[PDB]
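First comes the structure, then the notes that go with it.
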Amino acid sequence: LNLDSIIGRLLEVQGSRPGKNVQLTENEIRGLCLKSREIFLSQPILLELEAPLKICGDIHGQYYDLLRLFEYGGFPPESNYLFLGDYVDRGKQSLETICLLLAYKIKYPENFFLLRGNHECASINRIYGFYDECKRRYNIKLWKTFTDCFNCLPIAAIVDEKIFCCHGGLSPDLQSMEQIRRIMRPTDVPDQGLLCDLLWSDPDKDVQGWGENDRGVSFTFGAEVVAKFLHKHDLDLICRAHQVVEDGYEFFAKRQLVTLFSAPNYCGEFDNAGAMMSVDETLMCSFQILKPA
Amino acid sequence: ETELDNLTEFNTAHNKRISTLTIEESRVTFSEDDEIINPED
Ligand SMILES: [Mn+2]
Ligand SMILES: [Mn+2]
């Protein structure tokens, strides 16, 4: 497995008119899956990270938007990165997106981090495009290899004991951080409970406490929940993704929670910007925006 | 069913209910200005 060769070929199409494919060999991709999976299992399921760090939300197979973000923020290892999940589905190049991300995780395991999103789950990505892309360009056995790798992704991260990061949000079952550490891998995403919620929940302005989620899974949670949570755990900010927002990032509960969404013009159905959030060594956060076409 | 599949299923079921019984025995700011990556759009 020649990792630098793989990364070279993945980056080769930078500047090519968006949409040009990179076709690695099946063994190369299987190698990326198996090695990154080993690394995920060797590192905590609740990551504890230090700034400076750049944080990205949903990418959803928009490979060329990923390259634009890296181009501006600096290609690993120029800057440290944390991604909040949802690498595949919806977009046209899930494969190039997840391969490059896994390659960087393997090459720079202490400086590059990936959380699990609700689309890193076979029953979701079976339906929303990743299975189809694998079947078309490779075979469904490779898809099952991806699933085994996704099943080992870490679930949340705390940056400098102040920013709690996860893909979806809070859970009525989340009483102590140690509970996240009890989650066992490899695992699929259950249809309820703490793990489900961390990947599926949403904030909601009109709910006091916990409410029903129109998604038909998990919950919504209000500003008061966010406040009591931050106070109890001595945190300053929840940073999550999972929902498309017009300006790429969007605050909630007077800046106690931010939503990050990094895929501009999502699905070619929305006119949203994408955003990445940079956190410097003092924990001063700034936003870098990819405006829609 | 493979062993990996068996383990994954066992873990998935365990992960549905993580007990709250877990007994052992710098400040964030925001810059004023957003940076635009692709102003030519
Ligand atoms: Mn999501
Ligand atoms: Mn998403």
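Note that chain A is numbered according to Swiss-Prot, with residues 7-299 shown in order.
According to its header, this structure was worked out by X-ray crystallography, 2.1 Å.
Cβ coordinates are placed from backbone N, Cα and C, and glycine is handled just like the others.
Around A:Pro50 (mutagenesis position), the C-beta neighbours below 8 angstroms that are at least 6 residues distant in the chain are A:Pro160, A:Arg187. Listed in Swiss-Prot as a mutagenesis experiment, A:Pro50 to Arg is described as follows: Promotes SMP complex formation.
Spatially close to A:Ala57 (mutagenesis position) yet at least six residues away along the chain are A:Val165, A:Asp166, A:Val285, A:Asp286, A:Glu287, A:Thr288, A:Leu289, judged by Cβ distances under 8 angstroms. Record note (Swiss-Prot) on the mutagenesis of A:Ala57 to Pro: No effect on SMP complex formation.
Under the DSSP three-state reduction, A:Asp92 (Mn(2+) 2 binding site) is assigned to coil, being neither helix nor strand. Under a cutoff of 8 A between CB atoms, and with a sequence separation of 6+ in the same chain, the neighbours of A:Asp92 (Mn(2+) 2 binding site) are A:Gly63, A:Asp64, A:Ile65, A:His66, A:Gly123, A:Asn124, A:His125, A:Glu126, A:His173, A:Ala247, A:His248. The Mn(2+) 2 binding site annotation in Swiss-Prot covers A:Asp64, A:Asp92, A:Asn124, A:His173, A:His248, and the record cites experimental evidence as its basis.
Positions annotated as Mn(2+) 1 binding site by Swiss-Prot: A:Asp64, A:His66, A:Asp92. When Cβ atoms from all protein chains are considered, those within 10 Å of A:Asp64 (Mn(2+) 2 binding site) total 29, not counting its own.
Its Cβ placed at the centre, A:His125 (active site, proton donor) has 27 other Cβ atoms within 10 Å. If you look up Swiss-Prot, you'll see A:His125 marked as active site, proton donor.
Remark: A:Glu184 (mutagenesis position) has no non-local neighbours by Cβ distance under 8 Å and separation of at least 6 in sequence. Looking at Swiss-Prot, the entry for mutagenesis of A:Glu184 to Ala says: Promotes SMP complex formation.
Looking at Swiss-Prot, you'll find the mutagenesis A:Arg188 to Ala noted as follows: Abolishes SMP complex formation. Taking a C-beta cut-off of under 8 angstroms and a sequence separation of 6 or more, A:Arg188 (mutagenesis position) has no same-chain neighbours.
Proximity to chain B, defined as a CB-CB distance below 8 A, holds for A:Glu184, A:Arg188 out of the recorded positions A:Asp64, A:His66, A:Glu184, A:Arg188.
In sequence order, A:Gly63, A:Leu90, A:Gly91, A:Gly123, A:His125, A:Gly174, A:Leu205, A:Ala247 are the same-chain residues whose CB sits within 8 A of the CB centroid of A:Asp64, A:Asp92, A:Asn124, A:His173, A:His248, the residues recorded for Mn(2+) 2 being left out. By the rule that a residue counts when its Cβ sits under 6 Å from some atom of ligand 1, the recorded positions A:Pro50, A:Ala57, A:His66, A:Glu184, A:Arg188 yield nothing.
The Cβ neighbour count for A:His173 (Mn(2+) 2 binding site), using a 10 Å radius over every protein chain in view, is 26. Proximity of the recorded positions (A:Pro50, A:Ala57, A:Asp92, A:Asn124, A:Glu184, A:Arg188) to ligand 2: a Cβ under 6 Å from the molecule is found for A:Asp92.
Over all protein chains present, the Cβ of A:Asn124 (Mn(2+) 2 binding site) has 24 other Cβ atoms lying within 10 Å.
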